[PDB]
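Note sheet for the following structure.
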Amino acid sequence: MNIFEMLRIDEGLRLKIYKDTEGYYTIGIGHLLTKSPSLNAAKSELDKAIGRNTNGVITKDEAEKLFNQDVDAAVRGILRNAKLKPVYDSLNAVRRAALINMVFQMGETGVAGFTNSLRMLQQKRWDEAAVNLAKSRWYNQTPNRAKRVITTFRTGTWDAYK
Ligand SMILES: [Cl-]
Ligand SMILES: [Cl-]
């Protein structure tokens, strides 16, 4: 199990523009296109992102290409963030995956706002961090994904994904 397989499980794969749980236009493996309500403004961003006239549809290859960038972008934002980096360096490989997962779904800024949880993870207080992570809009909105991420932090294993 690795971050790519983990995220492919949490996000799924769609070759046509679709709306996320939050109602935003997305494509491929969890690639947010735009928060704008316009389907044309999504189709625009999509064509810009791919380099071609897609008419809202992409190939598997194109999807994995966006996935590689977003994962790379996710990790790099973590390493660039003063708040996130120290937490990441302090974690093992599995838990590192879990933090990358969060950043991919919610953005560096969003994750950076989980001040108390991060602090608890940095101090290795697993059970407590798990409780604090669940008191969030995040958990309430995507509860099954969130429990899986939370379990990963709590246990330090890939069980939630097996
Ligand atoms: Cl892009
Ligand atoms: Cl969910």
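How was it done? The header gives X-ray crystallography, 1.9 Å.
Using the three backbone atoms N, Cα and C, a Cβ is placed for every residue, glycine included.
Cβ neighbours of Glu11 (mutagenesis position) (same chain, under 8 Å, six or more residues apart in sequence): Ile29, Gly30, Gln105. Quoted from Swiss-Prot for the published mutagenesis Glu11 to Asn: Loss of 84% of enzymatic activity.
Secondary structure at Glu11 (mutagenesis position), as computed by DSSP, is helix. For the published mutagenesis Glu11 to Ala, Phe, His, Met or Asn, Swiss-Prot gives the following note: Complete loss of enzymatic activity.
Quoting Swiss-Prot on the mutagenesis of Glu11 to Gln: Complete loss of activity.
Sequence annotations record features per position, and here Swiss-Prot assigns active site, proton donor/acceptor to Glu11 (among others) based on experimental evidence.
For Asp20 (mutagenesis position), the number of other Cβ atoms no farther than 10 Å from its own Cβ, over all displayed protein chains, is 15. Among the mutagenesis experiments that Swiss-Prot reports, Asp20 to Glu or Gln is described with the note: Loss of 99% of enzymatic activity.
As a published mutagenesis entry, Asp20 to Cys appears in Swiss-Prot alongside the note: Nearly no effet on specific enzymatic activity. Under DSSP, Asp20 (mutagenesis position) is assigned to coil, being neither helix nor strand in the three-state scheme.
Swiss-Prot gives this note for the published mutagenesis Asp20 to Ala, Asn, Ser or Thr: Complete loss of enzymatic activity.
The active site, proton donor/acceptor annotation in Swiss-Prot covers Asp20 (among others).
Taking Cβ-Cβ distances under 8 Å and a sequence separation of 6 or more, the neighbours of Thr26 (mutagenesis position) in its chain are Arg14, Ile17, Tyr18, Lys19, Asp20, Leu32, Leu33. The mutagenesis experiment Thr26 to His is recorded by Swiss-Prot, whose note states: Facilitates transglycosylation more effectively than hydrolysis; covalently bound substrate.
In Swiss-Prot, the entry for mutagenesis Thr26 to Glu states: Complete loss of activity at neutral pH; covalently bound substrate. The structure shown retains the original residue.
Quoted from Swiss-Prot for the published mutagenesis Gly30 to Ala: Almost complete loss of enzymatic activity. Look at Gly30 (mutagenesis position): DSSP puts it in coil.
Among the features that Swiss-Prot reports, substrate binding site is placed at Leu32, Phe104, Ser117, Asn132. Long-range Cβ neighbours of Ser117 (mutagenesis position) (same chain, at least 6 residues apart, Cβ-Cβ under 8 Å): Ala129, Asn132, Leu133.
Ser117 to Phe appears in Swiss-Prot as a mutagenesis experiment; the accompanying note says: 10-fold decrease in enzymatic activity.
What Swiss-Prot notes for the published mutagenesis of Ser117 to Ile is this: 500-fold decrease in enzymatic activity. Classification of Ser117 (mutagenesis position) by DSSP places it within a helix.
In Swiss-Prot, the entry for mutagenesis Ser117 to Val states: 50-fold decrease in enzymatic activity. The structure shown retains the original residue.
If you draw a 10 Å sphere around the CB of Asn132 (mutagenesis position), it holds 19 other CB atoms from the protein chains shown. Experimental mutagenesis at this site is recorded by Swiss-Prot as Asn132 to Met or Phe, annotated: 2-fold decrease in enzymatic activity.
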Where the C-beta lies under 6 angstroms from ligand 1, the matching recorded positions among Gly30, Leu32, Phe104, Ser117: none
Proximal but sequence-remote residues of the same chain as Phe104 (substrate binding site) (Cβ under 8 Å, at least 6 apart): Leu7, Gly30, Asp70, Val71, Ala74
Protein Cβ atoms within 10 Å of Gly30 (mutagenesis position), excluding its own: 20
Max CA-CA distance, Å, over listed substrate-binding residues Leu32, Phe104, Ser117, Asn132: 27
